[PDB]
There are 2 protein chains.
Amino acid sequence: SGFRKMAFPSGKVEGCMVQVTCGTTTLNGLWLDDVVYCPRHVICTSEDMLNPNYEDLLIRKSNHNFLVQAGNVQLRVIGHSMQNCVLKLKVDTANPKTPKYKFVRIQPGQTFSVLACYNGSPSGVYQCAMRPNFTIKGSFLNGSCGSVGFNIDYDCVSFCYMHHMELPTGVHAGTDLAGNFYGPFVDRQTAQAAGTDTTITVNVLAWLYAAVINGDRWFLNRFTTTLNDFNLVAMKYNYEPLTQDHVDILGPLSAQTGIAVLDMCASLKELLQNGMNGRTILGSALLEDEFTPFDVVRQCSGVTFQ
Amino acid sequence: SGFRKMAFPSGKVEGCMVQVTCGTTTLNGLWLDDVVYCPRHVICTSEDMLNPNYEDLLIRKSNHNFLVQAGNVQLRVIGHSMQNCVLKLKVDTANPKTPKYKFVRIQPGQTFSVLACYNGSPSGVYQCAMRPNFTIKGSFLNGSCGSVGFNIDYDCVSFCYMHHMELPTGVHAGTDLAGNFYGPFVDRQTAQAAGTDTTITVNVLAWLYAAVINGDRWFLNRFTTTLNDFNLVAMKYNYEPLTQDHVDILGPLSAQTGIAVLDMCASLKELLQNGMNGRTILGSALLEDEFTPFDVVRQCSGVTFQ
Ligand SMILES: *[C@](O)(C(=O)NCC1CC1)[C@H](C[C@@H]1CCNC1=O)NC(=O)[C@@H]1[C@@H]2[C@H](CN1C(=O)[C@@H](NC(=O)NC(C)(C)C)C(C)(C)C)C2(C)C
Ligand SMILES: *[C@](O)(C(=O)NCC1CC1)[C@H](C[C@@H]1CCNC1=O)NC(=O)[C@@H]1[C@@H]2[C@H](CN1C(=O)[C@@H](NC(=O)NC(C)(C)C)C(C)(C)C)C2(C)C
């Protein structure tokens, strides 16, 4: 037993991180086969950041302007192209440590592991969720652009995030690995605000099921509720609407614990209306929303990865 | 910015995990050079667990009774010996992925990353602290024995924990990599209780400094306190005594933020005496004690590892 904010083992991604240096700018890139992916604002300078035209900026670049370092080994760039907000550097050497991989654009509410990197060297790994407002509450310092977020499924790394920027509220915005930002953000220093966030209701319910699996039941009650009546209380507390489709996803957890999804909604309703009154759930004094139903089942049943 | 419960990149350890199978028992082992380390109760059976004599049990074993699998490759055991509560299996092949490493026995209050494993395959990675009562609040299912905890320093993996067992309160107990249990625990199914835990005061103070570094200052106050007067309030709230030596460790954090260690103690005192009154710190509604002063400095300044 026990329940922890668990990240995927990071080794498969560690072997893909490289340093990309152009001009006075150094950041991380992701080396898969013979391509290095990195944020396109690596071609920017101290006065470019304000309103750069990256098409113009990139046509002025030569391959040899791109210094790619894989450890103590310098990769030669033999081509470059821009795809949305990512730069793709064709190099003469295919990464021999390239895992089986996919690029995936995730939905808000889904979680992933972030391998935080500086100068192509991993610093740490942690679990994030894509917030409903398409920010992530990460831990990112200057140097960390190009660090990627990912999930692993048996043996395949599904890359879903690459870090680009920090918003004035201390949260983070980035792209999928095809360079499309999550949310309305652009890689420009212009006024941008995160948008009002909301709590991921289906994930809170998953975590409540995690709690029950793990012996916390103080929050359960004999009541039930309708999905309509639940969503009328959720709206009030700035929780995402729960859909029948969320209900069906919570099925297996509902089945393992013997608590109907709608009964767990009645518990969450009372938790929203009364607070926790000085009690904790799974070592938290807040309702936790960065575990998906899949995360809970993974950790409470022990799925591995090769 | 941002602050997350960050684990070390796990790749260096992933390459060392193997499956050790003896009799009806399968668990994880740690393959470094030509030795596989694993919990000695791998030699136990369904009725051995009650009061086994592992010396007697092990002399009855042959090398060929030990099935060690490194992926799709079966390691041949050419010797075995018991060191405290760990078994050391000499194998004919040295792990080519053996990192630079050390075995270290940590002090309560220190943190580490746990690479949770089943059948020699990594499941996830998370950050733990050694509690003052020498348990760890982990996430461990059946199959997870032999998973290790570790820290990394530049390029060296310092192994400090190997998982053995779960206590009836849902917490976990294990050994260092030389087989010595942390705390009064034994690898026997006899009555054992964790001992009363306490909060790691110096770590809470570190995390408060993390908060200030990251823009949370609502909890600060103009007051100060003496170490004596602080420790009189700490005792009351079942916090560890703060020593002058803890104070000196908190120096660099005190210097970077401009808040004297004793002033942050006055803040913590008021937080203990008044609660947080519906406010959060670093996304927590509890005082967090599983970040060391070093953890905070690592994450707030961006140290990496090669
Ligand atoms: C990233 O480019 C990086 O790691 N680069 C290393 C090169 C500089 C040596 C950084 C990572 C952020 C820094 C702090 N936390 C981070 O996640 N990203 C940036 O520097 C981006 C790039 C220009 C500005 N920027 C920012 O994140 C900045 N925020 C910002 O301007 N945001 C709004 C929404 C436009 C207001 C800031 C944090 C440096 C002020 C790009 C956006 C092109
Ligand atoms: C470990 O041996 C393992 O992973 N083995 C895989 C082999 C069995 C297929 C497990 C890991 C624990 C199981 C659940 N969570 C865990 O961390 N450890 C054990 O099974 C140990 C070994 C015997 C009993 N045991 C326990 O953890 C048990 N606890 C217990 O008996 N504790 C007290 C303090 C003695 C009461 C229990 C959880 C299975 C009941 C050993 C202690 C020899």
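Residue numbering in chain B adheres to Swiss-Prot, whereby the residues present occupy positions 3264-3569 in order.
Per the header of the entry, the method used was X-ray crystallography, 1.9 Å.
Quick reminder: no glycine exception, Cβ is built from N, Cα and C everywhere.
B:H3304 (active site, for 3CL-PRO activity) carries a helical DSSP state (H, G or I). Counting only residues at least six positions away in the same chain, the Cβ atoms of B:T3288, B:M3312, B:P3315, B:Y3317, B:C3348, B:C3408, B:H3427, B:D3450 sit under 8 Å from the Cβ of B:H3304 (active site, for 3CL-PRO activity). Taken from Swiss-Prot, the feature active site, for 3CL-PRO activity applies to B:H3304.
Per Swiss-Prot, natural variant B:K3353 to R is noted as: In strain: Beta/B.1.351. B:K3353 (variant position): 15 other CB atoms within 10 A of its CB, across all protein chains.
Record note (Swiss-Prot), natural variant B:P3395 to H: In strain: Omicron/BA.1, Omicron/BA.2, Omicron/BA.2.12.1, Omicron/BA.2.75, Omicron/BA.4, Omicron/BA.5, Omicron/BQ.1.1, Omicron/XBB.1.5, Omicron/EG.5.1. The unchanged residue is displayed. The local packing around B:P3395 (variant position), expressed as other Cβ atoms within 10 Å of its Cβ over all shown chains, amounts to 21.
DSSP assigns B:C3408 (active site, nucleophile) to coil, not to a helix or a strand. According to Swiss-Prot, the active site, nucleophile annotation covers B:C3408.
The natural variant B:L3468 to V is recorded by Swiss-Prot, whose note states: In strain: Zeta/P.2. DSSP assigns B:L3468 (variant position) to a helix in the three-state reduction. In the structure as shown, the Cβ atom of B:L3468 (variant position) sits within 10 Å of 28 other Cβ atoms.
Rounded to a whole value, the Cα-Cα separation of B:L3468 (variant position) and B:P3395 (variant position) is 16 Å. Reported as a whole number, the C-alpha separation between B:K3353 (variant position) and B:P3395 (variant position) equals 34 Å.
Highlighted here are the recorded positions (B:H3304, B:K3353, B:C3408) whose C-beta falls below 6 Å from ligand 2: B:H3304, B:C3408, in sequence order. A 10 Å cutoff on Cβ-Cβ distances gives B:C3408 (active site, nucleophile) a total of 25 other Cβ atoms nearby, all chains included.
In the three-state DSSP reading, B:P3395 (variant position) counts as coil.
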